[PDB]
There are 2 protein chains.
Amino acid sequence: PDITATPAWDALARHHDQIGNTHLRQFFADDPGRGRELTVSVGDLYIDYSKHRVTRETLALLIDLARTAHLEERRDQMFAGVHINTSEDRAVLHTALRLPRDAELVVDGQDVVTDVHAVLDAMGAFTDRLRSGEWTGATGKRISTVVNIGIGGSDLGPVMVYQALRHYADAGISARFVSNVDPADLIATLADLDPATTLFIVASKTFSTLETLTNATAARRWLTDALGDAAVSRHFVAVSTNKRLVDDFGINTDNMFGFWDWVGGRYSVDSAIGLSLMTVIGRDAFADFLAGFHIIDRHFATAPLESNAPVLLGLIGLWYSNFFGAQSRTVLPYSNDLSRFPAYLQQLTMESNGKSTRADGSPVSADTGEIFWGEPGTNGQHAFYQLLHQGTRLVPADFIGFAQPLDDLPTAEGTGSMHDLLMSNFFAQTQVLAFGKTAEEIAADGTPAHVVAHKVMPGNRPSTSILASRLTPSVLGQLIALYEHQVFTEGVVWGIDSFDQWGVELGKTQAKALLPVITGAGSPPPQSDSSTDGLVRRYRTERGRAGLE
Amino acid sequence: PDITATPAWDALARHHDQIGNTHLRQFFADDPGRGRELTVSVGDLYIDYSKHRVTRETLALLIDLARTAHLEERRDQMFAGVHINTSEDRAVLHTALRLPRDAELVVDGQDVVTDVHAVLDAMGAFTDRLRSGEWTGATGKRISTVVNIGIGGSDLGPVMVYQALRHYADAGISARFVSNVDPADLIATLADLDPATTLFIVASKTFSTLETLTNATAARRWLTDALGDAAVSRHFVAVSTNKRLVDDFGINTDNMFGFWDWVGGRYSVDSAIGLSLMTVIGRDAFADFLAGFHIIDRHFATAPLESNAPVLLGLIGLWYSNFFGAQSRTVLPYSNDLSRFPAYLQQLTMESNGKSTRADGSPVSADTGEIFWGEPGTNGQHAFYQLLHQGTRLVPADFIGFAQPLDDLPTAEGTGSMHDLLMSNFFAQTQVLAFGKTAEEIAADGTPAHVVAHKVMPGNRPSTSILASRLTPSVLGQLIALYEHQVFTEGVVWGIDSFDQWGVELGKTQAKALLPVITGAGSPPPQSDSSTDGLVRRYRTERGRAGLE
């Protein structure tokens, strides 16, 4: 049914009519204990959601909305393996990817636990050979660089996760990632690499993906030109499900690591898609990574809604989006290693919840999925916080930070801690965003009167602070799972299908159709519209093709 | 005066009441020639703005708004060097940075043309020595890596620009960039570097910037531990204005390259801040870079508003933001080398126009500056276009592309062009975003009826396509200038000061104040609010400091 027509929804509209313009200064004045009580401690995460424009009543009303949407039933249905991906009629079981070996799960006649660990064991064995040097190139050398080839779910994860756990790379092998069909990507990434010490991971479920196979074939030519035709088998492995395409790409079929239809691309990093990560950090650390997801899964499934982190956060997001009209949310990890985290969340969130259709197929009556964007902390601070502070836009913000640093350096006087410098910003920014600074408060500073107005900080800019104990594989897994389940709760509330992605098909087929137009001999026929018609013609002349056109 | 109260503004509101729900399919049906006529060819740029929700009447009304805001007067006033940065009472003369040697410009008693080229010559001379090997390290070797240290305007430019013009690096020296105060940044970037062949560029106008000087001092310790104390002078240079801090950092004062108060950080890359770029591509290519800005400057200053690219684009942006309520704009360069372009534009646009105050100091009556975000094309496509296509958000989109590739590879059959593959997407995506696909059109495809609704592409998602001839230093300069002037036109219309950034000060001073709280002996006093109070305490325990607390 339409969530927008329920009493819970109306109750929230009326509530917003009352507190929608209330300032965080007043929220805190009225609610002294919120700083301690509107928090959730789970796993290695301390989650403080108190700097939000909510009362205890808001939270209860939001939770009411969740219950009328049957969040808990749908949640159980996902874990159990019912086909909640309605438009495609399939299960949604990324959560199964991180289940302990001893877990019990049979779905549609498949024992997924056994299938999952079978692949993980095979990855562990292959990867061990690489890290030990039992696996060698076509000439005698050990592999020192793994280069992943994929797009979307097959790239954003592997890259973010490699950068995030950089400190845990312990086998002297590094990784690179080639995703764009722009040939500049492949050419730049292979420039300084020795083919004899380089091994390729070609990641695609069908093994027919246009960019990936195009990139992979060019890489194969590079490898073969150097090492010969038979060398393919020890410089190429596949994360795929298609045994007959992998061979006969030249890849040995037992160097093919699979994953299933019930794991979506944007949910795939904890599957065989994480092969490159396991390569650089090892099967054990990889297992700690999976364990971190599981902690949050366990918490999502068992905790009451009132104390359920991903649910509360998802609901608070919806509060701003549907009732304040905030079009976007910004994620700001205070960690250079997490610099690709916001880009990862972009696919997770926007490809999941960027929908206009309910699961049944009826049109939505309200906004669905927010724009997600950000940059790591103390870079973003100097780039766009000006707008966060003094802009005209409501942008709920997630601050993510780590208490303990992995490595540290002294300040400029040769004492103290650069990490403490980092984190002083982490705490101050949310404080300043929330409460701001008045004209009177600025005037008391001694600022010239006519300058005061330009310095005024209106505040009321809300944030969640997530303070993890330390950046570890488990903690990374905890963070990803945390967001996966927020995405789930917002989706269920809106009644959309957040596990399909039909919106990308047409772009692919239309590109295939336009290719001969920009490539073929002789002038193109009139196109569908005068804009692409003019653009295609200019493209032809500019590529040196329209002499005679 | 308040732009929102003028007849031009009201005329636009009434116009929006009429065409605000009109679909691009109808816009094009009614206006067959728009594909050719709503374009501007300038420099090496072909700019097609026809896929926008505008009629010829919209454009005239938007241009009327511009004139009532005195865009052209303010524009001339900027070039001339009047103090349009009202809150700080200073000139805004980044445009002077790319003036030919023979140009005539005296402002406030300063001959800026002479001052500009003096610095450029000095950079040319220093940089030539590096590229030729006349400049050597403290041991006898040539410099093979330059590492820039800065934040904000002193980082985003140098990084984006190095990656964009990667193909033009021709002297065998590479570059790296260290911006975060998170020590992980410095530690990761220096890990595999030989101090004897490494040279540092420390970029900051005051040379007192907290992150930068902290990073720089740690780097100095790394360099000195290896090469000795006197080695500083040939491994450190400064882009700064403070001769007495540069020395006595240990840097030779004639290895200090300056820039002026009238160039803002987010407008500084074509100044001495571009030193690292000049190092890898040479003073000549650097001059072509500046020339590209100048072409667009010349065009901005002379072209009539009806055919003035940055003005039309700025106005169209405002149309969506102020009259459709679009909170963000996405920039999607189909080029892996331009992968950091969207992040660069984030600072340019949001730090400029994220304001709530007019130049006089009065409060704005409408939204000011949009959220800018994006990722390079064929990555973003697989990450978030799902939402662009089937989402619920209006996100005007800028597609940027290049006709000629720098280097190319064949497709998977060993013929054709990967670059043409890239560009087929470039043309198809805008086409699909604009016009979409109906239920009837999908049903005719053979799709099962109950699946049809999930595949529907509502379209009406607008875009500008910018097709540059080729990615060159000049073309990069043209693109940056193009955006600088859009930012200018939107700012002038809103009547804000887009060249100050007061909103960042408080965050800095509050971080300085919170530092002793998280660092000092003994438990912190009650903080300003219960959230930072709880967070600081958790931080202490987690860093191993609250034994006894």
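The count begins at 1 with the first shown residue.
Method reported for this entry: X-ray crystallography, 2.2 Å.
Heads up, the Cβ atoms here are built off N, Cα and C, so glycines get one too.
Annotated features in Swiss-Prot:
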- B:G152 to Y (Swiss-Prot position 158): Loss of activity (MUTAGEN)
- B:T206 to A (Swiss-Prot position 212): Decrease in activity (MUTAGEN)
- B:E351: active site, proton donor (ACT_SITE)
- B:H382: active site (ACT_SITE)
- B:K508: active site (ACT_SITE)
Alpha-carbon distance [the residue listed as 'active site, proton donor'; B:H382 (active site)] in Å: 29
Sparsest-packed of the listed active-site residues (B:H382, B:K508) - C-beta count within 10 angstroms: B:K508
When distances run from the Cα of B:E351 (active site, proton donor) to each of the recorded positions B:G152, B:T206, B:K508, the nearest one: B:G152
List of residues, in chain order, with Cβ under 8 A from that of B:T206 (mutagenesis position) and at least 6 apart: B:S240, B:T241, B:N242, B:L245
Cβ neighbours within the same chain of B:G152 (mutagenesis position) - under 8 Å, at least six residues apart: B:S179, B:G265, B:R266, B:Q347
All-chain count of other Cβ atoms within 10 Å of the residue listed as 'active site, proton donor': 30
